[PDB]
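K.L.:
Pasting a structure here, questions to come.
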Amino acid sequence: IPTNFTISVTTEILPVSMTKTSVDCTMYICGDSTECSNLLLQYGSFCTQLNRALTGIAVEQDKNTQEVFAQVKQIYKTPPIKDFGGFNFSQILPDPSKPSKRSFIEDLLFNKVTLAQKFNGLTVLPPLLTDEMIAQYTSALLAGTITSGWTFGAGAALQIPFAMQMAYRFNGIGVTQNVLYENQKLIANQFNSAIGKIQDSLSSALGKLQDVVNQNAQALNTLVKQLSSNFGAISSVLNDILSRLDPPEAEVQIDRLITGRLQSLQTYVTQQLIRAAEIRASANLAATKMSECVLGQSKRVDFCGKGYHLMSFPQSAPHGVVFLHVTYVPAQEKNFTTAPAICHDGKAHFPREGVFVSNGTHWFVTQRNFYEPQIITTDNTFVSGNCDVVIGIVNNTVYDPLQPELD
Amino acid sequence: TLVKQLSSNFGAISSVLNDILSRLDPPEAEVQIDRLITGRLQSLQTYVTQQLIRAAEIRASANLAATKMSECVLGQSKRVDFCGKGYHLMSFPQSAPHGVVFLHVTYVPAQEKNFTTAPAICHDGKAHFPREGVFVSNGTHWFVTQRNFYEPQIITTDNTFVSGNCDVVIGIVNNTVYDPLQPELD
Amino acid sequence: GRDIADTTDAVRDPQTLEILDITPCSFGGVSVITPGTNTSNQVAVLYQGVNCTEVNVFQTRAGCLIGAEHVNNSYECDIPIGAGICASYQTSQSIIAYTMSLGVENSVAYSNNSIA
Ligand SMILES: *[C@@H]1O[C@H](CO)[C@@H](O[C@@H]2O[C@H](CO)[C@@H](O)[C@H](O)[C@H]2NC(C)=O)[C@H](O)[C@H]1NC(C)=O
Ligand SMILES: *[C@@H]1O[C@H](CO)[C@@H](O[C@@H]2O[C@H](CO)[C@@H](O)[C@H](O)[C@H]2NC(C)=O)[C@H](O)[C@H]1NC(C)=O
Ligand SMILES: *[C@@H]1O[C@H](CO)[C@@H](O[C@@H]2O[C@H](CO)[C@@H](O)[C@H](O)[C@H]2NC(C)=O)[C@H](O)[C@H]1NC(C)=O
Ligand SMILES: *[C@@H]1O[C@H](CO)[C@@H](O)[C@H](O)[C@H]1NC(C)=O
Ligand SMILES: *[C@@H]1O[C@H](CO)[C@@H](O)[C@H](O)[C@H]1NC(C)=O
Ligand SMILES: *[C@@H]1O[C@H](CO)[C@@H](O)[C@H](O)[C@H]1NC(C)=O
Ligand SMILES: *[C@@H]1O[C@H](CO)[C@@H](O)[C@H](O)[C@H]1NC(C)=O
Ligand SMILES: *[C@@H]1O[C@H](CO)[C@@H](O)[C@H](O)[C@H]1NC(C)=O
Ligand SMILES: *[C@@H]1O[C@H](CO)[C@@H](O)[C@H](O)[C@H]1NC(C)=O
Ligand SMILES: *[C@@H]1O[C@H](CO)[C@@H](O)[C@H](O)[C@H]1NC(C)=O
Ligand SMILES: *[C@@H]1O[C@H](CO)[C@@H](O)[C@H](O)[C@H]1NC(C)=O
Ligand SMILES: *[C@@H]1O[C@H](CO)[C@@H](O)[C@H](O)[C@H]1NC(C)=O
């Protein structure tokens, strides 16, 4: 049986969306020329499909963020008073002094990630939601969680002190509420220390988002570099061929260049769709994780951080989202002799809620996740059956507190 | 798009294959046929790849629908915001052309009132905690009630359990506990 | 003279023996906003990346938007322009461009001895 506990804080990194890219078929393939455009026209439509695919990808990229973050009906604002039962929500809540409405951890996150081609017909669209709105959304979620609990998600937000909210979470995971109220200072100090450790470790990781950015950067660079290959033509510059050869000869040279560039563009588009599918799956997982761990408690194991889950707070990262799970893990232990049932007068006495333990001389009944021995009484136990059916049963007595009263 | 792609020269002299067959000697028409072969093969490959990519997403959506059908319909789920917004009660399925439509019945509260609370009440120097509710006071008296509906009830020794003494509790107030056994004793 | 993309961008004059630069002319995509063809025939062209100094006028981070007025207020998004701007038709009617509104803001009276 554990006799203590430690509060742990973890982090998880989940990419949400990527860059919205636009590519022009005609300017890339041919450019300023008109003979090349006329030749390309004979290929039916190998531009409309590419434009449609890229526009669909961009719309999906916007939808991922809209689904992940826009989960709150009203933008709550934290009250000025900071009497959160001893807890320190100052490295997470926004600081208006900074030019942006971000917080310390968010600022460390954006400073950690570091993010010509436009002349070739490759352009990058801007995100639909600028980072200020995302910061406002996350601040609203934090304020709702802190000042209301999980009630704000279900309906209208309901105020409640933070101490009783933490007591509700404790009672949810299987530890009676008196444990929190008796050990409030220790838990507050442990949580503050965990937040401090997270902040210190982050300053001095973010591999997922960096790799997501690097993949697109390398893909665009490869697409740009593919424009220099001859593909079997005499020269890789269309103007050079046009000014140096007759149209009847220049046509057959331009055909090979057109085929090569069209093939490269097809490859790039296919890779982009394959990557966007995976990003969509990750964004859906992130939305589910937010809606489950943040807006309420979770009974799923290992879903929201290792250990038993208490509460979580979201943070915003460039092209991603960060969760700070707060968990409850057991601590220093002790051996204990145990027994299934207690035999009193030919009647078994199963424990109503808890276990039967004994250090070697006296028997006690106590909860599973914390150690607080109590005397066996009629309120802790219920009788059922005889003393022969149970495989292992230990003789002892039961207090029955009614007898002293009648004296 | 796949059908309309059949009406392009692709570099040959004509689009329909019959004209190529009739107008030219096959030893010269072989290259003209080869151009159309290449173009149409490329178009078919593009269409097939797009279809596979779309089928993956439809499969994922169908798996999600199956999970929601198995969890919301065949039982009650405690996953927040999964089986509809609000607390979840029960769901019914309906059919649709190439899809499924759910009807989530949800329980949502309204018309809230505010109150004053205390973490615990101590009567004779020992702190009492609520077993399953929360202590609320309307201004003169203290009652214990469940945390999702307002049904005040007089605080007794059956709504509370003692734990230690009322000095460690950061917030504590004074009150009395009914102790129903004593009046019946007399 | 070349660059990372390896395209001729700097040249030396064969006559005067001086250094020049090469830069392709400005270009970008064109996007049109329409409130539908059942209420009006009005539109509002949006140039993707061209600065408004080049070829009503409302310079945005997303690009130049002409044909639509700009207002102080903030309503729910109707047309996803980009960079936190959304246009709409309802203002005797004209297109307007504004900033997104996240939603109504409320503050809950949180005190250490108060419940709801
Ligand atoms: C449970 O563990 C905590 C540590 O988190 C113990 O609290 C520390 O106790 C030592 C010894 O008295 C003090 O020096 C520390 O200041 C305490 N706090 C911390 C944060 O270390 C606590 O004593 C343990 N429980 C029991 C019953 O001993
Ligand atoms: C097992 O725990 C019980 C707790 O009740 C211990 O009982 C105590 O024993 C000492 C020594 O005889 C008495 O002075 C105390 O009054 C007893 N009660 C309490 C609450 O301390 C018992 O000693 C423990 N077993 C062993 C082997 O130490
Ligand atoms: C809080 O609720 C109690 C419920 O008992 C109210 O007390 C009752 O008030 C009415 C009207 O004055 C009396 O007729 C009853 O006899 C009272 N019950 C008692 C004293 O047990 C109390 O007034 C309420 N507080 C308010 C409304 O401020
Ligand atoms: C919270 O911690 C910061 C430093 O981490 C400190 O400056 C601030 O005073 C603390 N707040 C409270 C209420 O103790
Ligand atoms: C419990 O008993 C086992 C068996 O001897 C021992 O290995 C273990 O260390 C004991 N627990 C503690 C906390 O000492
Ligand atoms: C319990 O007591 C009964 C009667 O006193 C006896 O028959 C039985 O063997 C006892 N069991 C143990 C484990 O002492
Ligand atoms: C909270 O309750 C007090 C009385 O207990 C009342 O004066 C105040 O107006 C209430 N605040 C609300 C309902 O926002
Ligand atoms: C609640 O805060 C007030 C300050 O507004 C303080 O006087 C009071 O002691 C606090 N009570 C508890 C139980 O925290
Ligand atoms: C009422 O509560 C106060 C708070 O400490 C305490 O000092 C006082 O003794 C309590 N009343 C009685 C009758 O004990
Ligand atoms: C145009 O759209 C509006 C929007 O509902 C509709 O009321 C109207 O009937 C439509 N007109 C035609 C000719 O379809
Ligand atoms: C457009 O050109 C003007 C004039 O130089 C400049 O002040 C402005 O910043 C430019 N627009 C952008 C978005 O940089
Ligand atoms: C916003 O308000 C300011 C202050 O009067 C005004 O100067 C500006 O023109 C307004 N923006 C509009 C009307 O788009």
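Here chain B follows Swiss-Prot for its numbers: 961-1146, in order, are the residues you see.
Structure determined by electron microscopy, 3.5 Å.
Each Cβ is built from the backbone N, Cα and C atoms, and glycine gets one as well.
Take a look at what Swiss-Prot says about it:
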VARIANT   B:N969 to K  In strain: Omicron/BA.1, Omicron/BA.2, Omicron/BA.2.12.1, Omicron/BA.2.75, Omicron/BA.4, Omicron/BA.5, Omicron/BQ.1.1, Omicron/XBB.1.5, Omicron/EG.5.1
VARIANT   B:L981 to F  In strain: Omicron/BA.1
VARIANT   B:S982 to A  In strain: Alpha/B.1.1.7
VARIANT   B:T1027 to I  In strain: Gamma/P.1
VARIANT   B:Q1071 to H  In strain: Kappa/B.1.617.1
VARIANT   B:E1092 to K  In strain: Theta/P.3
VARIANT   B:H1101 to Y  In strain: Theta/P.3
VARIANT   B:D1118 to H  In strain: Alpha/B.1.1.7
K.L.:
Write out the long-range same-chain contacts of B:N969 (variant position), meaning residues 6 or more apart in sequence whose Cβ is under 8 Å from its Cβ.
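P.N.:
Result: B:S975.
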K.L.:
About how far apart, in whole Å, are the alpha carbons (Cα) of B:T1027 (variant position) and B:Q1071 (variant position)?
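P.N.:
With the alpha carbons as reference points, the distance is 34 Å.
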K.L.:
At a 10 A cut-off on CB-CB distances, which of the variant positions B:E1092, B:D1118 has the highest count?
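P.N.:
Answer returned by the neighbour count: B:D1118.
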K.L.:
Same chain only, sequence gap of 6 or more: which residues have a CB within under 8 Å of the CB of B:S982 (variant position)?
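P.N.:
None - B:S982 (variant position) has no non-local Cβ neighbours under 8 Å at 6 or more residues apart.
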K.L.:
Just give me the nearest neighbour of B:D1118 (variant position) among the variant positions B:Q1071, B:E1092, B:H1101, Cα to Cα.
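P.N.:
The smallest Cα gap between B:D1118 (variant position) and any of the variant positions is with B:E1092.
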K.L.:
Under a three-state reduction of DSSP output, how is B:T1027 (variant position) classified: helix, strand, or coil?
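P.N.:
DSSP call for B:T1027 (variant position): helix.
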K.L.:
Write down the Cα-Cα distance for B:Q1071 (variant position) and B:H1101 (variant position), rounded and given in Å.
P.N.:
22
K.L.:
Considering only the variant positions B:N969, B:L981, B:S982, B:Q1071, which possess a Cβ situated under 6 angstroms from at least one atom of ligand 3?
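P.N.:
Going through B:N969, B:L981, B:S982, B:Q1071 in sequence order, none turns out to be close to ligand 3.
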K.L.:
Can you tell which of the variant positions (B:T1027, B:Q1071) has the fewest other C-beta atoms within 10 angstroms of its C-beta?
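P.N.:
Lowest Cβ count within 10 Å among the variant positions (B:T1027, B:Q1071) is B:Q1071.
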K.L.:
Would you kindly give the Cα-Cα distance separating B:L981 (variant position) and B:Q1071 (variant position), rounded to the nearest Å?
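P.N.:
Between the Cα atoms of B:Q1071 (variant position) and B:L981 (variant position), the distance comes to 82 Å.
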K.L.:
Where B:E1092 (variant position) and B:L981 (variant position) are concerned, what is their Cα separation in Å, rounded?
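P.N.:
So the alpha carbons of B:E1092 (variant position) and B:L981 (variant position) sit roughly 88 Å from each other.
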K.L.:
Taking the Cβ of B:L981 (variant position) as the centre, how many other Cβ atoms fall within a 10 Å radius?
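P.N.:
If we count other Cβ atoms within 10 Å of B:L981 (variant position), we arrive at 12.
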K.L.:
So which of the variant positions B:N969, B:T1027, B:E1092, B:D1118 end up next to chain A, with Cβ to Cβ under 8 Å?
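P.N.:
The variant positions close to chain A are B:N969.
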K.L.:
What number of additional C-beta atoms lies within 10 angstroms of the C-beta atom of B:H1101 (variant position)?
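P.N.:
Result for B:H1101 (variant position): 11 other Cβ atoms within 10 Å.
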